[PDB]
Amino acid sequence: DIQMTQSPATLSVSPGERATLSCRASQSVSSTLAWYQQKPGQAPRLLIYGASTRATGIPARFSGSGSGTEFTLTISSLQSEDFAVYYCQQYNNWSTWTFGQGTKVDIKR
Amino acid sequence: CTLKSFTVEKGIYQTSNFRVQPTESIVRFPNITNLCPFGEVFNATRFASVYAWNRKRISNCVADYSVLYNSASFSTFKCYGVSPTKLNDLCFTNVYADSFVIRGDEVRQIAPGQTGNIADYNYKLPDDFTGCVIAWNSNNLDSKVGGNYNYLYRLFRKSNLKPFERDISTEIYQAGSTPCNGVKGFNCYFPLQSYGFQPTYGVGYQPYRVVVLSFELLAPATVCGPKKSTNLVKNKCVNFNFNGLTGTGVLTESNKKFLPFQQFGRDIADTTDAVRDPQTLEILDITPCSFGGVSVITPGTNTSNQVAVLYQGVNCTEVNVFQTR
Amino acid sequence: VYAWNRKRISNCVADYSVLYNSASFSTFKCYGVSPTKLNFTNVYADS
Amino acid sequence: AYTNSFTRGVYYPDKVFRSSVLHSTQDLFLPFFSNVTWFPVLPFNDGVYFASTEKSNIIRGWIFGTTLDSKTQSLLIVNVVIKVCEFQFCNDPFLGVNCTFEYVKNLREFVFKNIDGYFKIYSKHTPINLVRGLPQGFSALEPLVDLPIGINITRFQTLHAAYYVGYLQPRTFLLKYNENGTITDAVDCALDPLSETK
Amino acid sequence: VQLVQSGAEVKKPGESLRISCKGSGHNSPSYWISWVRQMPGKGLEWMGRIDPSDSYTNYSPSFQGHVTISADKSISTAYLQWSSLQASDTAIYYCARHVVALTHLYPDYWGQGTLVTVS
Ligand SMILES: *[C@@H]1O[C@H](CO)[C@@H](O[C@@H]2O[C@H](CO)[C@@H](O[C@@H]3O[C@H](CO)[C@@H](O)[C@H](O)[C@@H]3O)[C@H](O)[C@H]2NC(C)=O)[C@H](O)[C@H]1NC(C)=O
Ligand SMILES: *[C@@H]1O[C@H](CO)[C@@H](O[C@@H]2O[C@H](CO)[C@@H](O)[C@H](O)[C@H]2NC(C)=O)[C@H](O)[C@H]1NC(C)=O
Ligand SMILES: *[C@@H]1O[C@H](CO)[C@@H](O)[C@H](O)[C@H]1NC(C)=O
Ligand SMILES: *[C@@H]1O[C@H](CO)[C@@H](O)[C@H](O)[C@H]1NC(C)=O
């Protein structure tokens, strides 16, 4: 399988700042990566797919980048409704879809 | 202008040709209510191996090739025997949609009369192929890190494949003198070989999904392009497009009764003398619109410039008039 | 191998059937031409 | 057991209508004056011509299975019911006294030909008085049904009335359509020098 | 585009169970419906996926011989079935879709999830 590892485990960012999350794969996954948002008590919501394309209906402040084994999710101008757990899942067609452990975004203090 | 001389001597000169010009146009396609399933063939999760290429039959539906032509995703769309732009109108008595996957450098091998391993042992088109070939890179779907060996291809085919022939045989190819009896080894090789599609390979080895649309043009049209059927007009010189058959003539009621199977009838002239309207099974005969030779009868220009005219082999209707034989 | 020899075969008639039929060749791989259809403007043999 | 086929193997090649026109067509036709078996499973071969003398419509229909063990789909016409399902037939199918299509004293002629994966079922029904064999009277078969099934089609069998099996071959056939769009005669351009001259 | 799952289930250990998830508005008959497990305090973990038209499964190695995923394209439904339930199976199971866009894939909808309690 292709293990997915995210970083950091948890962070703390004040509103208006820029949050950064990293995702690493064991072996390349080209660009078949997707970032999700799972607010407490809510089902996961897609944010970025293809490692760079923003899902329709999502605020433009979210952005994805990277390629190969390393990918990054950037949340510019963090908002009060952006506090959730973000995962990175690869969906290579002829392969088992693996999942990362996730990263938690909280209020800086 | 015909004589190319200013002076015209006495006589009759066949100056011009008089053609009754049609004013109205009629378009009547089959009144079919359905959309042909292009997405299922194209938007498919996984494609079959080239050696075992899949075939779908599209029928009893209204096709719209405008979307496929307009789409920019298709890397290479090459139509032989038909214009991709004009596909919107042509009807088809039968449509085949072949699907498979090859590598980029093999895309050329999928062409009428082409040669090579793919064309010779996997998928061969006839010399008179009448269809389109649409190929698009599938490096994001048919390639994995470490090599996607799901897709196969026939390499050592004892018998060269005939056009539109699929060979799924897995018999060990006996390339030597002694037989194999289903036992592999030297001079005994498995006929199929796998593409190890990897995302890091060059475009030449990168996967490509290929769809071949083969059309049969003749019989009732199961599939026709998108069009708006209009009301027909009896007894009028008009253009007409019946089931994709294009013509210009008078559409008249015909006493002659076609056989139930018969759709298009042609006489010794081989022209479509009569047609069967798709909306209603009414046999409409077609007669060429009145055509003749305008012969200018002129006395010598020296004597005068008054000139008479003779429309040949026409009645004094379509044109101090004299009707003669 | 660092000083691999090269012979040129020319002005003769080549028969590759014997080479292919040989069962003592542990490896025999052809690139760009099938060995069956070998029956060329120049031939090189590196050893 | 064989009998003369006479000239009772002519059908309409195309759907075109040709009034009072002699037309030349190079196509699969039953050879004229060719021995035909007189009545198991019969291979489809190039073509098939089946003539039934069932006065009471005894023959319900036919089956078309090359594998003969239900592995492959088979046409099932029974009498009018037509089905193209993957039927599981018995070892000796008969009638007692994944479907892709479904439709619901006397001599009955049918021509079965599979070309480009297209099944064609032509028919001709006429009163007869000669029990022994096919009458030596010219007849035509209009296309009863045409199903572009696309199946392989290499063998067939009947359902139970003697019957015959002929074969079609490429034969340039001069066909004489009459004013009523009816074929009254036909010439096989390879029967003999006289036919070639005609 | 819409997926509807079944209601929450409570079963004793060892009892068989099957949860359903009906899809609609799919691009073509050949899509990818997949199941994902989520324990109360754990993270997301892929289990398997099917293409109902082909009914071809790709069970995860950690879930191969633990659950069976089936589909019925006539009703466009997918089913996740436990032959024998255990306390560890207590979790929320979601069904997601992955449509094909010629060039690449695209996940459109995410199921609301069904809570299963084995006790
Ligand atoms: C296979 O599935 C993909 C994914 O849905 C299809 O791509 C989509 O195709 C539609 C049209 O068929 C595109 O909509 C177009 O939008 C533009 C405006 O951007 C509009 O001007 C057009 O008239 C049309 O409505 C849609 O953008 C496109 N999606 C993507 C992500 O590119 C594809 O058409 C499907 N192919 C088959 C053969 O089913
Ligand atoms: C499909 O039809 C072809 C043509 O009739 C069959 O080819 C025959 O195959 C058998 C064994 O597979 C051979 O013994 C014959 O010699 C083949 N015929 C010819 C003309 O070469 C083929 O078997 C059929 N396939 C199925 C599944 O029925
Ligand atoms: C010409 O038309 C008139 C009436 O339209 C008809 O009486 C006459 O027979 C026609 N003659 C020819 C030669 O068509
Ligand atoms: C054509 O058939 C009809 C009835 O079948 C008959 O009345 C007519 O006379 C036939 N044609 C000729 C030229 O007799």
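Here, residue 1 is simply the first one shown, and the rest follow in order.
Heads up, the Cβ atoms here are built off N, Cα and C, so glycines get one too.
For D:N79 (mutagenesis position), the count of additional Cβ atoms within 10 Å of its Cβ stands at 12 [all protein chains shown]. Under the heading of mutagenesis, Swiss-Prot lists D:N79 to Q (Swiss-Prot position 121) and annotates it as follows: Partial loss of biliverdin affinity.
In sequence order, D:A51, D:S52, D:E54, D:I59, D:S123, D:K124, D:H125 make up the list of same-chain residues 6 or more apart from D:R108 (mutagenesis position) whose Cβ falls under 8 Å from its Cβ. For the published mutagenesis D:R108 to K (Swiss-Prot position 190), Swiss-Prot gives the following note: Partial loss of biliverdin affinity.
Here Swiss-Prot notes a natural variant, D:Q26 to H (Swiss-Prot position 52), with the remark: In strain: Omicron/EG.5.1. With a cut-off of 8 Å between CB atoms and residues at least 6 apart in sequence, the same chain places D:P170, D:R171, D:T172, D:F173 near D:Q26 (variant position), listed in sequence order.
DSSP assigns D:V41 (variant position) to coil in the three-state reduction, placing it in neither a helix nor a strand. Neighbour list (D:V41 (variant position), Cβ cut-off 8 Å, at least 6 residues apart, same chain): D:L68, D:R155, D:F156, D:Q157. Annotation of the natural variant D:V41 to A (Swiss-Prot position 83) in Swiss-Prot: In strain: Omicron/XBB.1.5, Omicron/EG.5.1; the original residue is retained in the structure shown.
For the natural variant D:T53 to I (Swiss-Prot position 95), the note given by Swiss-Prot reads: In strain: Iota/B.1.526, Mu/B.1.621, B.1.1.318, Omicron/BA.1. Annotation for D:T53 (variant position): same-chain Cβ neighbours under 8 Å, separated by at least 6 residues, are D:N106, D:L107, D:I128, D:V131, D:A161, D:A162, D:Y163.
For D:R60 (variant position), the same-chain residues lying six or more positions away in sequence with a CB closer than 8 A to its CB are D:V78, D:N79, D:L95, D:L159, D:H160. Annotation of the natural variant D:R60 to I (Swiss-Prot position 102) in Swiss-Prot: In strain: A23.1.
For D:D92 (variant position), no same-chain residue 6+ apart in sequence has a C-beta under 8 angstroms from its C-beta. Listed in Swiss-Prot as a natural variant, D:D92 to Y (Swiss-Prot position 138) is described as follows: In strain: Gamma/P.1.
D:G96 (variant position) is surrounded by 3 other CB atoms, counting those within 10 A of its CB over all protein chains shown. For the recorded site, D:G96 (variant position), the DSSP three-state label reads coil. For the natural variant D:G96 to D (Swiss-Prot position 142), the note given by Swiss-Prot reads: In strain: Kappa/B.1.617.1, Omicron/BA.2, Omicron/BA.2.12.1, Omicron/BA.2.75, Omicron/BA.4, Omicron/BA.5, Omicron/BQ.1.1, Omicron/XBB.1.5, Omicron/EG.5.1.
Annotation of the natural variant D:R108 to S (Swiss-Prot position 190) in Swiss-Prot: In strain: Gamma/P.1; the original residue is retained in the structure shown. D:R108 (mutagenesis position) carries a strand DSSP state (E or B).
Swiss-Prot lists D:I128 to V (Swiss-Prot position 210) among its natural variants, and the accompanying note reads: In strain: Omicron/BA.2.75.
Counting every protein chain shown, 9 other Cβ atoms lie within 10 Å of the Cβ of D:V131 (variant position). Recorded in Swiss-Prot as a natural variant, D:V131 to E (Swiss-Prot position 213) carries the remark: In strain: Omicron/XBB.1.5, Omicron/EG.5.1.
The natural variant D:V131 to G (Swiss-Prot position 213) is recorded by Swiss-Prot, whose note states: In strain: Omicron/BA.2, Omicron/BA.2.12.1, Omicron/BA.2.75, Omicron/BA.4, Omicron/BA.5, Omicron/BQ.1.1. For the recorded site, D:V131 (variant position), the DSSP three-state label reads coil.
For D:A140 (variant position), the same-chain residues lying six or more positions away in sequence with a CB closer than 8 A to its CB are D:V10, D:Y11, D:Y12, D:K124, D:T182, D:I183. Among the natural variants that Swiss-Prot reports, D:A140 to V (Swiss-Prot position 222) is described with the note: In strain: 20A.EU1.
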>> Validating a neighbour-count step here. Other CB atoms within 10 A of the CB of D:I128 (variant position): how many?
In response: 17
